[PDB]
Amino acid sequence: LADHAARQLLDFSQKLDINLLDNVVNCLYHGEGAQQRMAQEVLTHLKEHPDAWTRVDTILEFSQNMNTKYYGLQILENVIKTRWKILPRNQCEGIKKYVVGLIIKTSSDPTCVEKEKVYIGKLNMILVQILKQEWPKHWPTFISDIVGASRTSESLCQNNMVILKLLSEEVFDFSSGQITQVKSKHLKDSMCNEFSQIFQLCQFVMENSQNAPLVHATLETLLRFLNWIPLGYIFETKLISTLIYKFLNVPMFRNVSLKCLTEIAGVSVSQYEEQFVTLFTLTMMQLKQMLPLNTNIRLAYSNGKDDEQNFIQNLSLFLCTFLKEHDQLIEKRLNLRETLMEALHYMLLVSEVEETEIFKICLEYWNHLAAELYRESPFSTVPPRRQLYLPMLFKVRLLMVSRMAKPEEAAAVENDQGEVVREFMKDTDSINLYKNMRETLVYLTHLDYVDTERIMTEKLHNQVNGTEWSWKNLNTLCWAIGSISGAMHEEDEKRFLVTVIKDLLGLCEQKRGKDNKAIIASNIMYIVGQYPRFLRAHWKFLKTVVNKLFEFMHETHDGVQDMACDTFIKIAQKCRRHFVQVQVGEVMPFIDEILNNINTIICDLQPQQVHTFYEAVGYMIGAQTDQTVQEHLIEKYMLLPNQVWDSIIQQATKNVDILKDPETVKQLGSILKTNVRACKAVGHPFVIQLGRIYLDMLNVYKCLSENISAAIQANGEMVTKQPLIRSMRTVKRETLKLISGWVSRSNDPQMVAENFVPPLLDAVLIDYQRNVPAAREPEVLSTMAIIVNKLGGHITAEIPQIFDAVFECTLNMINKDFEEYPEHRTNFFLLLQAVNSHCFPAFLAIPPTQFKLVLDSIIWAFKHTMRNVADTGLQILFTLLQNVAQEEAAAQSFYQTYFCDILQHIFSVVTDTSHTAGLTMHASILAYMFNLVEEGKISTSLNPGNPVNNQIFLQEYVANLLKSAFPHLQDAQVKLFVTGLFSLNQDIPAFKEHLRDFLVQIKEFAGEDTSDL
Amino acid sequence: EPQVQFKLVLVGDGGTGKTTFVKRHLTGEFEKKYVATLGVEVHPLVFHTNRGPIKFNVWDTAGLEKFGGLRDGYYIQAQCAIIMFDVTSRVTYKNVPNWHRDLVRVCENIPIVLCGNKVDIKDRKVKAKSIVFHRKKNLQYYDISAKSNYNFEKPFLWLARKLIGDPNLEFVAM
Ligand SMILES: Nc1nc2c(ncn2[C@@H]2O[C@H](COP(=O)(O)OP(=O)(O)OP(=O)(O)O)[C@@H](O)[C@H]2O)c(=O)[nH]1
Ligand SMILES: [Mg+2]
């Protein structure tokens, strides 16, 4: 229990206290807090000790529990994995005989086979590790032996099946990053070479054994071989027929068999047409037995035990795999039509199961079928393939309409200041599900417009008569009705839309309650939102719609206001040109009417809703071609925010202290949000508005920044969580979003530079510098980043002043550890990357010592374990190397000063197991640098090995570096690896793999030998 | 309403968000820093459900190799598992079969959820149409965000349903 008591296990001069090892191991699985951590610490040190394996016998002989014993095994596995090649041959043979020994015994004990099967598993793994290290050369009779023992004894056979699965796995499935390419190849070839003997044993057991557990293991092992074995074994034996007749229809073998049949089904080859046909035919015949075609599979799944649910999943996998790969095979054969329709039947039934994962699998098939029929022909209301499917295509259309997923996904999210904002998710699983469903329904709609409309007409009628009425149902149908927008001809769709709208309006009438009207109107809004093309042709409808949306912005029933705003932005972008030209029958363009009435339209909206409203109008204003007109639109557009703004500025000149008033500050934040959304929609032209507020906005930013700093000086970051502080950070952040938002969208760089950049220095940059560390706004670094990427040349002259404000004081926050100020690390490197990409001369203008601080910080970035930081750092370094090379003048003194130094730092991160996500970039950087030397660097990398040519000097230096850091590496390993950095400098994938081989070798000890080939 | 407790093992490459996810469930805070978990930290998570309380002992394991500790040894006696990856890093999804391998070789028949974390981020690198590993391994898959609160409770809900044996279990507040 006391640390110094548990450390007793590490003495190695005393005999092992088995009782103590049991307590520690017990503390590991059952202890809490600090005592469990101590166990974890002691047991890790013990497992890693060079001499721990000596006591493994003791552990397995005297340990009372299986936990301890399993731990014993962990120690033995580590020794084989790390130091098998430096153990004396005599200890190896002893370990072999001890492990097969222990395997024979435990898998011969029936209690053991029942209860301690995890332990058995681990022993099997031990053996496999031995095989991975020396199987073919130092154990040539292994396979014959395993086969012979297997035919000698049933208990050996059962376990030996597990060993072979594990071996197959390790060699064919998990070899990358664990074993070198040459050894990996050797292992595969050696397994290919002896497979027939193994296959024969599996065939023998399958054809003759009456041992259920043994048969099951055999099938689990076959399932792993199917991944790699030559096709001959799969398709030119009786394997398929055996699986189907013998196993598929036996409950306890049903899942393994089907999974095997699925792997066979996925093979795509022209050679085995007949056997694919038989696989389908025969499988269908068995499925008709175990799962009659009139089963309710939805209920079966709902009610089924675990392996019934599995079974139905595997069935959708088998049918989906088989038909995606081989449907034409069944299509061409007339006497198989009924079996093909039966397979479609099953897919439809399995399609009813209420589990997303299964539905997705079925959907993958429906999507394939629809795609194929539409590739065959895309015309409506007859070509040959479509002909076969026409009896049931209505059922797929019906399935799509009935189960259509939600098309957009809105969430409530807290930001860094404690506001809950309404966001929409992008590219999620459930959104991708929607898109696949749309595509399926859209393809099937093109094949028959009438059928789709028929189905929709009917679902709608059953809303109206209350038969199928619910919020959920009506939603589904409306989602569906929206999904097929664009699939009909314009004439058909006009007629279609009109019917749909009339019928839903009728149902709005019929249904009473605010709740119901909100649901129905939301659906109507959604649908018309999805049909801009109709809105564009019928101005009178578009005007009614927009006005109706303006009415809805005053209904505070939950959801109505969001829907009106959401629909209004959809329509504003899709139809913007309609708001700015004078429509037929109209006095002014609609935008004028809208702008003159903003004050009444938004009077009841929530602030977030206001922001979305302004964005929508932004797009309309954006679409006005004439510049002088657009300016007057913007002036008027911004009028209400400008009033509150001006008023608050006036009070602020009067007394800086209202800038501490909760309400004033909320309001500034809300006004700035509006400016950001308006700029997002309007783009460059918003310059007129940005300019009006610029200097006042920077001055409030500066006061608030000082207030925040002072508050943190006085009462720390606890004061930071406070509400008022939060809403002041809002203002700073929106100020920065607004500057960066406009700049990004500007297209007059000379202007931005002379006009907007200069005032940032005293208000933002020097303000950041003077801010207390915990008060410095990380978004400052991101805004500069965005600014530098947009201006490039235009801002190169100002880098010196920017970095004097931010480069050093930031570095100092992030250079004590790798963890603190995460957003500062991320944004600071993005700024550096901007300067290095777009203003490279600024780096040349600075003195060597200053440039040294810059490289040091680049190097510091790619040593991060925050992958984003490290990846940007690696890209910066790559971009810098390429830049340096542009001018022969500085290039060669850069090489002379820094080349070798950079190499060492790259090597320290390539050879660390924590940085493997950087491999591609490590490879690119290393390959480029090695290639640079092997083609010519004028100045000697070593100042006085005047003789050694850079290439010879590099080979000796890098080799020496590596021998130094990894002393257990053999000379031939280092040489072969260094040579490869030159050979493979043209092939980054091969260079990449060369590094990965190296990482394998540095984690093990070899002795006076090598994997040659 | 008796107190059932389950050993839940949480595995995945480093930086995926294993620790951030547990901390948000434990305290409601979102940790922005990446502080690698050394070895394993076990954190009790109590959910209240419409059929009484359920406690998961989350064994939050280390994803970097250098900090692995006892690795697969932590998995002994686990009753369920979550495998995490980061949808902004292809390497993490590629290494998911490796986490799955080590896990089932120690606990063969346990409910396992696979989660793709960080779906809040705009530049998604592991596309939803790519994530298929769980199908043949009979796993649940949920797209999740420790930061946006997207599908935040879904992994525990599924495991709880599968462990209690009640498909209709729901989580309740207090
Ligand atoms: N954007 C975003 N970032 C996230 C999310 N979840 C976590 N992160 C961030 O990603 C990092 C994940 O860190 P950890 O949770 O410590 O990493 P881990 O997976 O536990 O890693 P190890 O303990 O090293 O195995 C942290 O910086 C988090 O702030 C998420 O949903 N979205
Ligand atoms: Mg962690």
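In order, the residues displayed for chain B correspond to 6-179 in Swiss-Prot numbering, which applies throughout.
Recorded method is X-ray crystallography, 2.6 Å.
Keep in mind that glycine also has a Cβ here, set from the backbone N, Cα and C atoms.
What Swiss-Prot lists as GTP binding site is B:18-25, B:36-42, B:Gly68, B:122-125, B:150-152. Cβ environment of B:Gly68 (GTP binding site): B:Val16, B:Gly17, B:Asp18, B:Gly19, B:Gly20, B:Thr21, B:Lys23, B:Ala41, B:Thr42 lie under 8 Å away, each six or more residues apart in the same chain.
Quoted from Swiss-Prot, the note attached to the mutagenesis of B:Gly19 to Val states: Blocks DNA replication; when associated with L-69. According to DSSP, B:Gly19 (mutagenesis position) is assigned to coil rather than to any helix or strand.
DSSP gives B:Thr24 (mutagenesis position) a helix state. Quoted from Swiss-Prot, the note attached to the mutagenesis of B:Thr24 to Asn states: Has low binding affinity for GTP and GDP. Decreases nuclear import of proteins and RNA. Stabilizes the interaction with RCC1. No effect on nuclear location during interphase. Loss of activity in triggering microtubule assembly at mitotic chromosomes.
In this chain, none of the residues that are 6 or more apart from B:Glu70 (mutagenesis position) has a CB less than 8 Å from its CB. In Swiss-Prot, the entry for mutagenesis B:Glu70 to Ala states: Strongly decreases the relase of bound GDP. The structure shown retains the original residue.
Here the residue is the original one, but Swiss-Prot notes a mutagenesis experiment at this spot, B:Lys134 to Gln: Loss of normal mitotic chromosome segregation and defective mitotic spindle orientation. Counting every protein chain shown, the Cβ of B:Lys134 (mutagenesis position) has 13 other Cβ atoms within 10 Å. According to its DSSP assignment, B:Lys134 (mutagenesis position) is helical.
The 6 Å Cβ screen around ligand 2 retains B:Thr24 from the recorded positions B:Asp18, B:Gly19, B:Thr24, B:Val124, ordered by sequence position. Contact with chain A, taken as any Cβ pair under 8 Å, is found for the recorded positions B:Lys37, B:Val40, B:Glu70, B:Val124 out of B:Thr21, B:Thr24, B:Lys37, B:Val40, B:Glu70, B:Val124.
Neighbour count (other Cβ atoms within 10 Å of the Cβ, all protein chains): 24 for B:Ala151 (GTP binding site).
Under 6 Å, Cβ to nearest atom of ligand 1: this is the test, and of the recorded positions B:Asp18, B:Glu70, B:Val124, B:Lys134 it is passed by none. Recorded residues B:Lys134 (mutagenesis position) and B:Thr24 (mutagenesis position) have their alpha carbons 27 Å apart, per Cα-Cα distance. The binding-site residues in question are B:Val40, B:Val124, and the one with the fewest Cβ neighbours inside 10 Å is B:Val40. Look at B:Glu70 (mutagenesis position): DSSP puts it in a helix. Look at the recorded positions B:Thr21, B:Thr24 and count other Cβ atoms within 10 Å of each Cβ; B:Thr24 has the fewest. B:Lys37 (GTP binding site) is surrounded by 12 other CB atoms, counting those within 10 A of its CB over all protein chains shown. Reported as a whole number, the C-alpha separation between B:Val40 (GTP binding site) and B:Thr24 (mutagenesis position) equals 9 Å.
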